[PDB]
Every structure is written in structure tokens, then in C-alpha cells.
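Let me begin by presenting the structure, written as C-alpha cells, before commenting on it.
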Amino acid sequence: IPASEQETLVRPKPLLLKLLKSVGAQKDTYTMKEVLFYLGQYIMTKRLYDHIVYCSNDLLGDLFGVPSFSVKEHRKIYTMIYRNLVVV
Ligand SMILES: CC[C@@H](CO)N1C(=O)[C@H](CC(=O)O)O[C@@H](c2cccc(Cl)c2)[C@H]1c1ccc(Cl)cc1
């Protein structure tokens, strides 16, 4: 993962936005760095993470389309996030 990826500007789809609205200020456009941070906070505050995040229990599962995933497979995490947003 290159560092430039954090700068990508994105518009969340409603379900991603609903999730971000529980942890951060609402706005139309976010950086990827913000999205990952808010998802990070969402996961830790709700204790979906202990290297596995368990989310069949949670909206996050519907978002990502998985019951769980490893926090170390960053490529796959980006892919799952990307299908819930639009790059601007
Ligand atoms: C779930 C806790 C948060 C705390 O920063 N978190 C991690 O523990 C691990 C740490 C790591 O393995 O480097 O992944 C973080 C992260 C940062 C940036 C991009 C990605 Cl794909 C993951 C990052 C993370 C953010 C969002 C998502 Cl969806 C998954 C993991």
C-alpha cells in the first residue's frame, strides 16, 4: 500500500456514511485517511477486534460482505471499502 492512497478523496455511499456518522462529523467528501481512521475507531469502540475482526454481528458485516476479516490483509480491506464509496 503506497502512502499516497491516504490522500484519495471519496464520497461514501449511504451505508458507509451511516457507519461513519456514529464516530465522526458528517460531511460529503472524506479522505481515505479519515475513512480508515473512523472505521478503525468504530471497530475498537464496539470491540469487534480482539488478528481477526468479527462483524457478522454488526452493520460492518453488511458493509464489507464478510462475517470476519484479518486486520493485516490491507489490500482486501481497501477493496471492501471501495465498493462502498465513490472516488472524486
Ligand atoms: C482495527 C484497529 C485499527 C487501529 O488503527 N487498525 C489496525 O489495528 C491495523 C494495524 C495494522 O495492521 O497496521 O490496521 C489498521 C489499518 C490502517 C490503514 C489501512 C488499513 Cl487497511 C488498516 C487499522 C484499521 C483501520 C480500518 C480498518 Cl477497516 C481495519 C483496520
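Chain A residue numbers are taken from Swiss-Prot; in order, the displayed residues are 19-68, 73-110.
Method reported for this entry: X-ray crystallography, 2.3 Å.
The backbone N, Cα and C atoms fix where each Cβ goes, and this holds for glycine too.
Experimental mutagenesis at this site is recorded by Swiss-Prot as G58 to A, annotated: No effect on its ability to induce apoptosis.
Within 10 Å of the C-beta of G58 (mutagenesis position) we count 13 further C-beta atoms, all protein chains included.
Across the unmodelled segment of 4 residues, the C-alpha atoms of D68 and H73 are separated by 7 Å.
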